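Visitor: Handing you a structure now.
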Amino acid sequence: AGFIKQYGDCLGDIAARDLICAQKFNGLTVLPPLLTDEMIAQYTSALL
Amino acid sequence: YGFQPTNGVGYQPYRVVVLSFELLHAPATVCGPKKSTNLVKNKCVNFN
Amino acid sequence: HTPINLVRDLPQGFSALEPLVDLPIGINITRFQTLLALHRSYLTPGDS
C-alpha cells in the first residue's frame, strides 16, 4: 500500500522481508493504482 | 639420467611440475583464488 | 547438544541439529561402528 519504495530502503538482506522489493528487483513491478488508497477512501466516502 | 647442473636447459635436469586447477565441473577440493573489492554500501552496484 | 534427565527414552521435544563438518571427501558410506572406551582397574584382570 502507499506505493512508495525507497531504493535505499531495501539495500543487502532486507529485500527478503519485503516480497514487493524482491519483485521490484525481479523485472516484475507493481504499478500504483491511479486512485491511491487515500483517493479511493475519498471516493468511497463520496459515494457513501 | 644425467642430473648434472652443467648441462644445457633442454637435456639438463628438470625443474618442472604440472597441476590441474582443472576444468571439469565437479565438487571442489580446491579452486583458483578469488579477488575482492571494497564493500561499497548504499549505492546501486553489481555485487558478488 | 542439550541437557537431559533420562537415560531410557529419547525426549519428546524438538531441536534441530547444526552443521559442524562439510568435506568433499568423496568416500561413500555403507557401514559404520561406534567407538566407546572400556574401563580397567586393579579390580579388572586388565587383559586386553
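Going by Swiss-Prot, the residues shown for chain A are 831-878, listed in order.
Using the three backbone atoms N, Cα and C, a Cβ is placed for every residue, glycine included.
Reproduced below are the annotations present in Swiss-Prot:
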type: VARIANT; residues: A:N856 to K; note: In strain: Omicron/BA.1
type: VARIANT; residues: A:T859 to N; note: In strain: Lambda/C.37
Visitor: For A:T859 (variant position), which residues of its chain lie six or more apart in sequence with Cβ-Cβ distance below 8 Å?
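Guide: Spatial neighbours, sequence-distant, of A:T859 (variant position): A:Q853.
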Visitor: According to DSSP, collapsed to three classes, what secondary structure does A:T859 (variant position) have?
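Guide: Where A:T859 (variant position) sits, the three-state DSSP reduction gives coil.
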Visitor: Return the count of C-beta atoms lying within 10 angstroms of the C-beta of A:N856 (variant position), excluding that atom itself.
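Guide: Excluding its own Cβ, A:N856 (variant position) sees 11 Cβ atoms within 10 Å.
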